[PDB]
Amino acid sequence: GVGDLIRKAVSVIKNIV
């Protein structure tokens, strides 16, 4: 469900920060 697909994105948000 939701949360697994978003991870790929969220994880990227921190990768830069």
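This entry, so its header tells us, was determined using solution NMR.
The backbone N, Cα and C atoms fix where each Cβ goes, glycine too.
Annotated features in Swiss-Prot:
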{"type": "MUTAGEN", "residues": "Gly1 to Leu", "note": "Loss of amyloid fibril formation but no effect on membrane disruption activity against bacterial mimetic membranes (DMPC:DMPG). Displays a significant increase in amyloid fibril formation; when associated with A-7"}
{"type": "MUTAGEN", "residues": "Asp4 to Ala", "note": "Decreased amyloid fibril formation"}
{"type": "MUTAGEN", "residues": "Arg7 to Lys", "note": "No effect on membrane disruption activity against bacterial mimetic membranes (DMPC:DMPG) or amyloid fibril formation"}
{"type": "MUTAGEN", "residues": "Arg7 to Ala", "note": "Loss of membrane disruption activity against bacterial mimetic membranes (DMPC:DMPG) and strong increase in amyloid fibril formation. Displays a significant increase in amyloid fibril formation; when associated with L-1"}
At the Cα level, what's the spacing in Å between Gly1 (mutagenesis position) and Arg7 (mutagenesis position), rounded?
-> 12
Cβ neighbour count (10 Å, all chains) around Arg7 (mutagenesis position) is 9
Taking the Cβ of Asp4 (mutagenesis position) as the reference point, list residues of the same chain whose Cβ is under 8 angstroms away and which are at least six residues distant in sequence.
-> none
